[PDB]
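Single-structure report; data block below.
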Amino acid sequence: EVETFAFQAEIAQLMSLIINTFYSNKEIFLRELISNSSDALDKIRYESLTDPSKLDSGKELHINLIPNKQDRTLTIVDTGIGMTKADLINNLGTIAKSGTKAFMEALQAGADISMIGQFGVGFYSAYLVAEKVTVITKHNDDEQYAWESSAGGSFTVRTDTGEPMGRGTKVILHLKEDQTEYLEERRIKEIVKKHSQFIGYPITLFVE
Ligand SMILES: CCC[C@H]1Cc2c(C)c3c(n2-c2cc(Cl)c(C(N)=O)cc2O1)CC(C)(C)CC3=O
């Protein structure tokens, strides 16, 4: 079964701003997704200290960047804490609402789109380069889910029947036709070096 949900008004407004505002510095989407992966990895690592059984779903703490020119996708994989069904549907959208209001107020005041991460809504910067975003996630206390949205005010959540992940999150970016530069090895390496050189987890850039 595929469940369809409406984004809260502020999130739909945020997504429309990201998709419609003329802003050439699109490359910042990668640092935002890597930062979310790094934060998710910090969470599981901290949780594992009081409960070692939380790493029974995988001991390796890493980030993989997987470009696919045939499917026109850039996948960001992490072995972080993952997200529950409640996180995908309600929890994160609720925390994102306040961050969204503050960000849109800052943009009106003179701030730029690159500052999105300071408002904890950096995940939505994925819509700078992607026409559709698929999020495959597995949290220790829940099942594997697939979240998906092409914006337009709605998202879907379904139980994932694909390849089991153990634990973590896969962000599949279905790139816009004119954003294929983010599938190029040299381009991804340049972006990682410029904005994510001090991330405390190994970042492996897969090759085609
Ligand atoms: C609590 C701060 C971190 C948030 C930030 C965040 C927000 C805010 C939202 C999402 N994320 C988010 C994304 C990813 Cl891909 C990861 C990860 N790699 O584990 C962790 C995330 O949680 C994804 C969403 C639930 C589909 C929509 C949303 O509003």
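By Swiss-Prot numbering, chain A shows 16-223, in order.
A Cβ is built for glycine as well, from the same backbone N, Cα and C atoms used for every other residue.
Here Swiss-Prot describes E47 to A as a published mutagenesis experiment; the accompanying note says: Strong ATP-binding. Strong interaction with HSF1, HIF1A, ERBB2, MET, KEAP1 and RHOBTB2. No effect on interaction with TSC1. Experimental mutagenesis is annotated in Swiss-Prot for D93 to A, with the remark: Impaired ATP-binding. Strong interaction with HIF1A, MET, KEAP1 and RHOBTB2. Loss of interaction with HSF1 and ERBB2. Los of interaction with TSC1. Among the mutagenesis experiments that Swiss-Prot reports, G97 to D is described with the note: Abolishes ATPase activity.
Sequence-distant contacts (6 or more apart, same chain, Cβ under 8 Å) of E47 (mutagenesis position) comprise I131, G132, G137, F138, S140, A141. In this structure, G97 (mutagenesis position) belongs to neither helix nor strand by DSSP; it is coil. The Cβ of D93 (mutagenesis position) lies under 8 Å from the Cβ of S52, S53, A55, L56, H77, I78, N79, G183, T184, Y216, each of which sits 6+ residues away along the same chain.
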